[PDB]
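Below: one structure, written as structure tokens.
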Amino acid sequence: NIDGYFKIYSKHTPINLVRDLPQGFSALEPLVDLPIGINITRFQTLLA
Amino acid sequence: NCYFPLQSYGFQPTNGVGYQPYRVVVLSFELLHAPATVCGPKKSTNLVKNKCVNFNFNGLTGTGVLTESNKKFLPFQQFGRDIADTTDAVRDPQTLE
Ligand SMILES: *[C@@H]1O[C@H](CO)[C@@H](O[C@@H]2O[C@H](CO)[C@@H](O)[C@H](O)[C@H]2NC(C)=O)[C@H](O)[C@H]1NC(C)=O
Ligand SMILES: *[C@@H]1O[C@H](CO)[C@@H](O)[C@H](O)[C@H]1NC(C)=O
């Protein structure tokens, strides 16, 4: 969240893993950038 | 000396020009302290190739000979930079090449 622009980068890859983050290399492409102008200090994830 | 605070306009089409109803839109805007989510329209014009020109792509101003490139840029990229960190290529933003 830089100068009020909220930037998101992301990647999807298919995997086959039990219980850890995989030892690999990937770059996140930018998908969206939203000029929201708000201060951010905390976050929380939303689960089903 | 109790008065109801509101009254309604007697807007009749026979009213003298002035006692006639005249609509208003205040384009109010509060300006220039935060990132920009609205702008006036930025015009654009047809593409020339193999000629020397003063270019501008998406606000990238410069001067040069434009040519059809064989470079393939992934969809999130727009400017090409050389070993020198300098712009050597650009995506046309209307007819993506
Ligand atoms: C901007 O609009 C033009 C059409 O007005 C789009 O370009 C067209 O693309 C198709 C497929 O290549 C061509 O058959 C048409 O001749 C093109 N139109 C013109 C006038 O050259 C273009 O896709 C639009 N911009 C974006 C980003 O999609
Ligand atoms: C963010 O914090 C700064 C400094 O405390 C303040 O001036 C600004 O108004 C705040 N912005 C928002 C959107 O709350």
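Using Swiss-Prot numbers, chain A covers 196-243, in order.
From the backbone N, Cα and C atoms, a Cβ is placed for every residue, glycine too.
Feature list (source: Swiss-Prot):
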MUTAGEN   A:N234 to Q  Increased resistance to neutralizing antibodies
VARIANT   A:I210 to V  In strain: Omicron/BA.2.75
VARIANT   A:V213 to G  In strain: Omicron/BA.2, Omicron/BA.2.12.1, Omicron/BA.2.75, Omicron/BA.4, Omicron/BA.5, Omicron/BQ.1.1
VARIANT   A:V213 to E  In strain: Omicron/XBB.1.5, Omicron/EG.5.1
VARIANT   A:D215 to G  In strain: Beta/B.1.351
VARIANT   A:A222 to V  In strain: 20A.EU1
*asked:* I'd like to know which of the recorded positions listed (A:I210, A:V213, A:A222, A:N234) lie near ligand 2, counting only a CB under 6 Å away.
replied: A:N234
*asked:* Quick check: of the recorded positions listed here (A:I210, A:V213, A:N234), which one has the Cα closest to that of A:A222 (variant position)?
replied: A:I210
*Distance [Cα-Cα, Å, rounded] between A:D215 (variant position) and A:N234 (mutagenesis position)*: 33
_A 10 Å Cβ contact count, applied to the variant positions A:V213, A:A222: which residue has the minimum?_
A:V213
*asked:* Can you tell me the CA-to-CA distance separating A:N234 (mutagenesis position) and A:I210 (variant position), as a whole number of Å?
replied: 35
